[PDB]
Each structure stands twice: as structure tokens, then as C-alpha cells.
2 protein chains.
Amino acid sequence: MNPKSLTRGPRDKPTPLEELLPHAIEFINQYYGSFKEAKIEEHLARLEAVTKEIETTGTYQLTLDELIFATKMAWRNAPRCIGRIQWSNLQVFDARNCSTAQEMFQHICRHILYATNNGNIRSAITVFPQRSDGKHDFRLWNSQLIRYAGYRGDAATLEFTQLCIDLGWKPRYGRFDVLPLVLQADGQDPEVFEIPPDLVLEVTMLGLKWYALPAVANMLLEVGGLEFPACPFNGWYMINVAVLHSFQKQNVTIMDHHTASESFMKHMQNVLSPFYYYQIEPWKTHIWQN
Amino acid sequence: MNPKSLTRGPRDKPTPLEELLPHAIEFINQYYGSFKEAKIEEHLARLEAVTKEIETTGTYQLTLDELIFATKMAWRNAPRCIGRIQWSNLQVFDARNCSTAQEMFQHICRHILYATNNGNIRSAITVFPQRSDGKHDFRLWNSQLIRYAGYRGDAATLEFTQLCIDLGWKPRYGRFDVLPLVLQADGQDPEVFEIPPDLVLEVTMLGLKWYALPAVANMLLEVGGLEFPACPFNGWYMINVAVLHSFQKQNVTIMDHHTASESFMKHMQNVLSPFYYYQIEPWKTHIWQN
Ligand code: HEM
Ligand code: HEM
Ligand SMILES: Cc1cc(Oc2ccc3c(c2)OCO3)nc(Oc2ccc(-n3ccnc3)cc2)n1
Ligand SMILES: Cc1cc(Oc2ccc3c(c2)OCO3)nc(Oc2ccc(-n3ccnc3)cc2)n1
């Protein structure tokens, strides 16, 4: 067998132009190929402009339409995602001009707001600035945007919870404490941000509940040789029947037969690359500056 | 003399509870003893919970903190390891929930990535699921993660190379062919996985070169009576001066005076058991199912 690694790690230098160029060209082909017989002269003009940009600046910028296409094809290329059958239903938020952690925070609040939509969940992705030299990465240290702390609590976040504590987050001691956002901008040490409680929608099932929005915070989007290490996205959720009942009763989207049908109906009315990679946990690789 | 065996062999049955219990208790003591005067009541609570677990399930699970402590103490207890002077500099990857060979492969890719770090080598260990009845062992059949094939090539891998061939691996015939990973999961027949070439960093010294990452693939970690037969780890390397020059020139970590000092400085800023045992080569003991 010759499987590929599903993980894409850090760099300390910009991608060499001899590597970047061929990948960019191949992506540009995939993009314009989605027009088949149309736009041959536009295709050629874009190839020429991308090359000059790479040769003069060392890298290049995608157009908004190219980025939207990229996020949807990478979703389509996601092997285990059951949601990818309706890949055209995706809202993109372009945050490639973001510069600070405070700004990252505001972008994520907007994402959570739009995607939760009072319970009528919508799929979205927010794209932060692409990697440059690898020393100025944007990263979300959380694995999901919304997740409970573990001390009592979620057993699988003991490590990250302790980390938030080490960073000056005050630990409550319930079993449903929503962890803070831990946000790295421009390669700096991360900063801790409480999520405004009113942004977190929960479904009550004894005192049992769970958050409504499943959003992956920690993967990397690759496209045409460019890498975006910060690109949170969300879908909706897929002895056990209590939950299926509680979400429907409370009008929160899950992937039941009705939803599978309607979301597919909406879709129809509309080495793999591009691709979403896993990353190495940033607290294992980060060099602290203070 | 009464030396102990440095080898720990296979089982066909779970460890008897009368043997496991005392060993678990002694390890729990060693762990909480590293707090001296603190945590007497936590110590007692953990003893009680471990016993009930063993008495009801036949075995027990370490906490993440206990596993990290165990891997570092076993390194400290390694008689011939020169690296053990800085035993606190060790990154642990917890893979105890791994179930398939494809999954083992992805864990090892991640390990190789993190540890190589573009040449700035970091020590790491990846821990796979502990032994249960001895019939479902996880094992790496390689002796090191990275090693060259021998036909022409490395003279000391003729046997393993032939084995890879017998298993359907296509033999090149250079003298620097990187062997495939041969991975056993859940006691099944091993599967063969090519290592992605870009994951293998080499130092060029005539056409002479060598791989940068020395990683032992085939030992067993023992702790509190539990056995982990799959736990690859790595450090860095220790008429001959050509190599010492080439690694430094190419910015790949070796154990020279500068590195000895800095790694020790970082450490200070931070029957033996636990212990790493040797094993019997698995192709000598494995019963094939197909
Ligand atoms: C609309 C709702 C969606 C549903 C119901 C859905 C469902 C799933 C499920 C069930 C998994 C497997 C997780 C597991 O192993 O437990 C998965 C994985 C994943 N999903 Fe989604 N998803 C949705 C939306 C999205 C979106 C919007 C994206 C990205 C734009 C996406 C990207 C991925 C990726 C990259 C993985 C991992 C794939 C892999 O490792 O093979 N999903 N999804
Ligand atoms: C940081 C770099 C490290 C260096 C420079 C280093 C160096 C060495 C050397 C020179 C040997 C003797 C090999 C021989 O006989 O040729 C050795 C053996 C060994 N090392 Fe390391 N090591 C390092 C990291 C590690 C790590 C991370 C572990 C485990 C967590 C480890 C565990 C062992 C074990 C179990 C042996 C065999 C000990 C014995 O049989 O007496 N080493 N190491
Ligand atoms: C232990 C655990 C349990 C769950 O619960 C699920 C299970 C299945 C599923 C979920 C969450 O969202 C889409 O389909 N999620 C996670 O983390 C995830 C994984 C994937 C995920 N996702 C969103 C869109 N695509 C994948 C969200 C949250 N961890
Ligand atoms: C014939 C041969 C030659 C070498 O070369 C060395 C020698 C010394 C050394 C090495 C590799 O890594 C740490 O110190 N390694 C091996 O296999 C090993 C042994 C130990 C080893 N190791 C890594 C960490 N601790 C021990 C890695 C690879 N075999």
C-alpha cells in the first residue's frame, strides 16, 4: 500500500517557488476546467498573472471565487464526511485580511452566529490568512469552536482545560463549562477569549444537555500549494433515541431523513487537492516568546 | 550473579489478577510518591478505583499523566541510553484508542513529522493499545521506523527485506531504499505501508547519505504490570568526522557538546519498573491467518 499522510505539519521557510508553481498551475486548471468549453483565454490570462505574482512576491493570492471553489472541492474530497453529498451548500467568510487575535475573535463570533441561526443550522467556513514563512501562522488551539471543559465535565479535554488554566483562565467546576477560545495570530503567543454565553445554543435532554453546533476548529486547508492553518468550519450533528427526540423537539437541525432529503434537494437546485489536513497540536510545537 | 532477562515475550492469556494487582499498587505508589507530602487522599482514592477496575474488568487503564510519567521513568531506567540524562524532554503521543493498521500508519506519519521537525530533532514516543489476552497484540515488525533495504544496500536487513518481498513489496535495487512499514494491528496479519518519501529527511555526506531520524520501533513498555508491545520512540544521533561535519552543516541535530549542554539546560529548567524491554521478532512467533 502507498497511502498518503493525512497530516500537514509546520514550516520555517516559505514554500520554494519550484514546488509552488506546478501546484498553482494545476489548481488553476481544475478551476477553469469547471467551465469546460468556456473561458480558454481567461484561463491563460490567469496562468500568466499567477506566475508573475509568484516570481515577484514569492507567493500568490486566490480570487474570492477561487477560494469559494476551493473550500467546496476540499469538502467534496473529504473521505469520511457524510455531509459532502451536498457540498454546494456552504457559506464562506473571507478573513484573509485579519491581523490580530481580537479580530479573529470577532470573526469567530460572526461565524457562530450565522451558523447557529437560532437552531436552523447552516454550514459555514471562515478562512484566515494563508501561511507565509511558517513563523507567522494563524491558529485556533481548540479542536472544536464549542466544547465543554474537563476536570467532572468532559473527560477528553483534561489536557486542554489544564492549558487554559495555565494561561490564566479561571476554572469553574461544573460538568458543562464552555471552554474559552485560545487564538494565535501572526505567530504570537495565543490569547484567551471567553465565548459570549448567549452565542452558545444548547439542547436539554438528571440535568443533561449538549451544544447544538459541531464545528471543527483545528484543520488546515491546502489549495494550489497554499496552506491555510486556520479555517474553522461546521455542519450539523448526525439508549440513544433521547437525543434524536430532544433536538427535533427543540427545533435544532440534525441529519434525519427529512433533513437529508431537503439538504440534498437544495444541493441539486444549485494525492487529492484541494484538501483538509490534520495538524500537530500547536502547544507541542509552539515556542513561547513570553 | 542474578541478572534479569532484558526480553519480555508473548502471552496467550490475560495477566492473572493475583499478579497484576501488586504491580499496579506499586506503580501507583511510585507515581504519587513523586509528590512527597502532597496528595495522600488522592493516592488512596486512586488505589481504590484501580482495584475495582481490575476486579470487574480484569485490567485497568492509566491516566494520561500516569502514562507520561511512566514513559519518562522507563527512559530514566534505561541502562545504556546516554540520552536519559535529560529524560524530561520527551513528547508523548497517546494512541491507545487505535484500532486498525491504517490508523497505526497515520499515527507513525505524525510521529515522524513532529520528531524530524525539518532537522531540529525532537524526542517523542507514540503509545499504542496495551496487551489484553496476548492474542490481539499491536506490533511494528520493523526494528527502526526508518531503515534502508538490503539485498547492495544495508547488509543487516537482508532477512527483513526478503520478508517485505514475500509480503508483496516491490524491491528496487539501490543501496539506499527505505523499507516499508510492516504494521500489525489487533493481532491480525501485518500490512505493508510505504513511507511517504517527503517524510524522510536524509543527510548527504561517491554518493553517500543517511537518514536523520534514529527511532527504535520494536520494544515493549512495561508499567504497573501492563505491557505495551507497540511504542516506537526516537532521540537523535550521537574516517568518521565526515558525518559530524555533514549533519551540522545541514542543520540536523546530533549530540555534540553544544547540544549536550542545551538539552541538559532545558531538562533542568523543567527488577526495574517502568522499563523498556526487548521482544522476540514477531515473524518467528506469528501464526498466519491467511
Ligand atoms: C452539513 C453537515 C455535515 C455533516 C452531517 C457532516 C458529517 C460528518 C461526519 C459524520 C464525519 C465523520 C466524523 C467521525 O468520524 O466521527 C465528518 C468528517 C469531516 N467533515 Fe463533515 N459534515 C458536515 C459538514 C462539513 C463541512 C461544512 C465541512 C467542510 C467544509 C466538512 C468537512 C469534514 C472533514 C474534513 C471531515 C474529516 C474527513 C476525514 O477525515 O475523512 N464537514 N463530517
Ligand atoms: C535524545 C536523544 C537520545 C540519545 C542521544 C540516545 C542515545 C542512546 C544510545 C547511544 C544508546 C545505546 C545504543 C547502542 O548500544 O548503540 C541508547 C539506547 C537506548 N535508548 Fe536512547 N537516546 C536518546 C533518546 C531516547 C528516548 C527518547 C528513549 C525512550 C523514551 C530512549 C530509550 C533507549 C533505550 C530503551 C535504549 C536501550 C537501553 C539498553 O538496552 O540498555 N532513548 N540511547
Ligand atoms: C467525541 C466527538 C463526538 C462528536 O459528535 C459528532 C458525531 C458526528 C457528527 C458531528 C458530531 O457533527 C457532524 O457529524 N463530534 C466530535 O468532534 C467533531 C467531529 C466532526 C465534526 N464535524 C462537523 C462537520 N463535519 C465534521 C464536528 C465535531 N467529537
Ligand atoms: C547499526 C545501528 C547503528 C545506529 O546508529 C546509532 C548509534 C548511536 C545512537 C543512535 C544511532 O541514535 C541514538 O544514539 N543505530 C542503530 O539502531 C538504533 C539504536 C538505538 C536508537 N536509539 C534512539 C534513541 N535511543 C536509542 C536508534 C537506532 N543501529
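Numbers in chain A come straight from Swiss-Prot, and the residues shown are 114-264, 272-325, 336-368, 412-443, 478-497, in order.
A Cβ is built for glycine as well, from the same backbone N, Cα and C atoms used for every other residue.
Residues annotated as heme b binding site in Swiss-Prot, with experimental evidence given as evidence: A:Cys194, A:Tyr485. With a 10 A radius on its CB, A:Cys194 (heme b binding site) counts 13 other CB atoms from all the protein chains.
A coil conformation is recorded for A:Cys211 (variant position) in the three-state DSSP classification, outside any helix or strand. Using a 10 Å radius centred on the Cβ of A:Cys211 (variant position) and all shown protein chains, the other Cβ atoms total 20. For the naturally occurring variant A:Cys211 to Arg, Swiss-Prot gives the following note: In strain: NOD/LtJ.
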Of A:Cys194, A:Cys211, A:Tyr485, listed as recorded positions, which ones have a Cβ less than 6 Å away from ligand 1?
A:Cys194
What does the structure give for the C-alpha distance between A:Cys211 (variant position) and A:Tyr485 (heme b binding site)? Integer Å is fine.
22
Return the residues near A:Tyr485 (heme b binding site) by Cβ distance under 8 Å, restricted to its own chain and a separation of at least 6 in sequence.
A:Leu119, A:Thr120, A:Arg121, A:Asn348, A:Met349, A:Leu350
Euclidean Cα distance (Å) for gap endpoints A:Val478 and A:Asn443, 34 residues missing:
28
Could you tell me how far apart, in whole Å, the Cα atoms of A:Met368 and A:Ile412 are, given that 43 residues between them are missing from the model?
16
What's the straight-line C-alpha distance in angstrom from A:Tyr264 to A:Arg272, 7 residues unmodelled between?
5
